[PDB]
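Some notes on the structure that comes next.
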Amino acid sequence: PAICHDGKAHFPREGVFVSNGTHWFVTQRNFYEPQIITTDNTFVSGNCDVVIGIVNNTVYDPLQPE
Amino acid sequence: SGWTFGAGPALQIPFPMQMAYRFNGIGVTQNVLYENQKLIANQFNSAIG
Ligand SMILES: *[C@@H]1O[C@H](CO)[C@@H](O[C@@H]2O[C@H](CO)[C@@H](O)[C@H](O)[C@H]2NC(C)=O)[C@H](O)[C@H]1NC(C)=O
Ligand SMILES: *[C@@H]1O[C@H](CO)[C@@H](O)[C@H](O)[C@H]1NC(C)=O
Ligand SMILES: *[C@@H]1O[C@H](CO)[C@@H](O)[C@H](O)[C@H]1NC(C)=O
């Protein structure tokens, strides 16, 4: 249902979170289009302490490296 | 399978995710359900009883 990067939750803006066997992507609900999970496709809401089934993962920041 | 079996082949999906998408279909985002799951389930059980 959600992704827990660093003490926070991360819900998809549109689509579902999937993983083949090792890496997590976010994709649409009618066509398999995997994408790299960044801060643009997810919105933070919560504290990551009430959600059930949340995995940790590592999200990507597209601004700090540049 | 939600409503996905009304168009083509049935696709499995966890019930909480389907409920979250139904809530998102009326303008309320997913975090409301993902943080009030227990309360909503209790209310639904009380109503169905
Ligand atoms: C919710 O489901 C549970 C089963 O997982 C029901 O539990 C039993 O249901 C029978 C049938 O009515 C009752 O006679 C038992 O007393 C129930 N036991 C417990 C521990 O609840 C439960 O009735 C269901 N709830 C409702 C409102 O239908
Ligand atoms: C799963 O997706 C990742 C994405 O980088 C890929 O490297 C990998 O080969 C895919 N398959 C498996 C079995 O991990
Ligand atoms: C996520 O990381 C925290 C600390 O880094 C850890 O306590 C927690 O167990 C991790 N989540 C899972 C599902 O292992």
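Quick note: numbers on chain A are straight from Swiss-Prot, i.e. 1079-1144, in order.
Going by what the header records, the deposited coordinates were determined by electron microscopy, 3.5 Å.
Quick reminder: no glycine exception, Cβ is built from N, Cα and C everywhere.
Listed in Swiss-Prot:
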| type | residues | note |
| --- | --- | --- |
| VARIANT | A:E1092 to K | In strain: Theta/P.3 |
| VARIANT | A:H1101 to Y | In strain: Theta/P.3 |
| VARIANT | A:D1118 to H | In strain: Alpha/B.1.1.7 |
Distance between A:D1118 (variant position) and A:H1101 (variant position) at the Cα atoms, whole Å?
18
Around A:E1092 (variant position), which residues of its chain at least 6 apart sit with Cβ under 8 Å of its Cβ?
A:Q1106, A:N1119
C-beta crowding around A:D1118 (variant position), within 10 angstroms
11
Using a 10 Å cut-off, grab the number of neighbouring Cβ atoms around the Cβ of A:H1101 (variant position), all chains included.
12
Can you go through the variant positions A:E1092, A:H1101, A:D1118 and pick out those with a C-beta less than 6 angstroms from ligand 2?
A:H1101
